[PDB]
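Peer 1: Here's a structure for you.
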Amino acid sequence: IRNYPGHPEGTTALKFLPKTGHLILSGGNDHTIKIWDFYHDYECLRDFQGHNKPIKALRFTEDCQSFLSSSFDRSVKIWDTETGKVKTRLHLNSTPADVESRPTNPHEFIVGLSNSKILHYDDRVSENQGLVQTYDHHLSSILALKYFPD
Amino acid sequence: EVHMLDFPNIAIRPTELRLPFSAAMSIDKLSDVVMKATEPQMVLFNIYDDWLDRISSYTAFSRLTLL
Amino acid sequence: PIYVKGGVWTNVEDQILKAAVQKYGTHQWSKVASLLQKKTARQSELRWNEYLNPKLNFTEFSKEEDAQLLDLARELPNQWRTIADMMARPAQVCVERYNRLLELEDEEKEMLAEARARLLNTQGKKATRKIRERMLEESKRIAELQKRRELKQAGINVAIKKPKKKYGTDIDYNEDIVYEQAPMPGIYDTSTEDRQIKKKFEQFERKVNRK
Amino acid sequence: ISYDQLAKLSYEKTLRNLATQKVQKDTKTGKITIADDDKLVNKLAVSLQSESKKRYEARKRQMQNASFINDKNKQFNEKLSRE
RNA sequence: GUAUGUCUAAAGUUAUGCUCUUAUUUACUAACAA
């Protein structure tokens, strides 16, 4: 019905905020995550990334304060909503095609990889650079995950 | 018997009485810990703590056995 | 419960047996028996022979036929299989006629469902497995495409991996012509046609690219 | 009817479909360029496609007409029943 | 438990009538226990 030109490069990953969500988070194929609102006056606050490749899977925490982000250069990055200065994960084996955080506690944080090994990262465990435990019962690239909402 | 050949003083006791310890692992926190485990690790516990404090070990063990 | 076979021929059971016979024919009595949870192989075959087979007859005998029968009895004493054959009838029926002259559903539905399932499933495990692998393979292919396509959309061009060639002389047919057996040498000239077809081909390629 | 007759009879038919509505040789090369009307060849192409299309749809109708288990058996019993 | 068969093993090739809740059967399968 009504339009908005966001990301000139092809692919996009548009998602709202959770339940009480006035915001329109995007992060396209032009390696830049961007922020626009539901009020017709579309106001731009660009969360610039650092990592080279385009941004793939973007999702919020239950808190609506930090949103996760996945790229092709083995780089996941957490992102605080308005500020954007925040914990970072530069190093993986290769791209995690899809990522999601816990809908009850923003601390726990699942990342899912092409090699078919899935990874936890709590808040103190993101500080540790560790995992609570991995999953390895899928053998193909998983590219797909979401929590049972409890 | 074979892996106890390292040290001969440790006597073996084949129990005639079957004790329920398959269901021992279906205690909540135990199962939890089992699931949690990421690697070759041991995580010991005191299977009964307060009971020891109150009464002798045997008493505690009877309760445990029942459970 | 496991047990010794026997009992009585329920009409549904009979029908099932008939169906089996149509399917597997009159000399695989084991399989047909298996299809019936109650009744044996021997039982089944006997039933088919005696009652169920349509190339028997249970029409009444004419007076001439009666005469033939009773005459046979008089002459062949109680060799009723022979007598039956002579009559051209099944033997039990003949005997009965002679004698005359002288004077639950859940279970059934289970076997039915199973039966119909079987009869409509006519392939050895090799076949089933093969089709399974085919559909799985197809699924895999489409998933791969989705990745590749996704990356293209994303801006990373990934060429599709070849099939991991099984042997040294294994062929990819898109590399070059399969075994180009050329046309018979040209009596009538073909040059313009060659050009036109070439153009058509290239044009098609272009279209595909644009598509 | 033999394939002798059925050829000539089909030949006769497509002549009724016609009835509805230069040679230059380089003998050194052997190339016998018969320059002929490009409109007529196109009219052959369209007609021949249409003939094959008509036949193709004819089976499709006859396939969608209807003691068996699977697609093939039904037809196999039909191969027995025609006798 | 096997034959056997797939899989992975990292470097970027220069283009712009239904939903639901359950309890029961039967079948098959199961180097899982008895």
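Following Swiss-Prot, chain C residues are numbered 5-107, 144-251, in order.
When the header is checked for method, it gives electron microscopy, 4.2 Å.
Using N, Cα and C of the backbone, Cβ positions are placed for all residues, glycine too.
Under its mutagenesis annotations, Swiss-Prot gives C:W33 to G the following note: No effect. Slower growth and thermosensitivity; when associated with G-84. Complete loss of function; when associated with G-52 and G-84. Complete loss of function; when associated with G-52; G-84 and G-102. The note that Swiss-Prot attaches to the published mutagenesis C:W52 to G is: No effect. Slower growth and thermosensitivity; when associated with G-84. Complete loss of function; when associated with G-33 and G-84. Complete loss of function; when associated with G-33; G-84 and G-102. Under its mutagenesis entries, Swiss-Prot includes C:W84 to G with the note: No effect. Slower growth and thermosensitivity; when associated with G-33 or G-52. Complete loss of function; when associated with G-33 and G-52 or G-52 and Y-102. Complete loss of function; when associated with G-33; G-52 and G-102. Among the mutagenesis experiments that Swiss-Prot reports, C:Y102 to G is described with the note: No effect. Slower growth and thermosensitivity; when associated with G-52 or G-84. Complete loss of function; when associated with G-33; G-52 and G-84.
Would you situate these features in the structure and describe their surroundings?
Peer 2: Classification of C:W33 (mutagenesis position) by DSSP places it within a helix.
Secondary structure at C:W52 (mutagenesis position), as computed by DSSP, is helix.
Counting only residues at least six positions away in the same chain, the Cβ atoms of C:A95, C:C98, C:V99 sit under 8 Å from the Cβ of C:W84 (mutagenesis position).
Counting every protein chain shown, 19 other Cβ atoms lie within 10 Å of the Cβ of C:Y102 (mutagenesis position).
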Peer 1: What is the Cβ neighbour count of C:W52 (mutagenesis position) at a 10 Å cut-off, with all protein chains included?
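Peer 2: A count of 19.
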Peer 1: Near C:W33 (mutagenesis position), which residues of its own chain have a C-beta under 8 A away, given they sit six or more steps off in sequence?
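Peer 2: Correct list: C:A45, C:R46, C:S48, C:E49.
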Peer 1: Quick one: pull the CA-CA distance for C:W52 (mutagenesis position) versus C:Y102 (mutagenesis position), whole Å only.
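Peer 2: Checking the Cα atoms of C:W52 (mutagenesis position) and C:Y102 (mutagenesis position) gives a distance of 23 Å.
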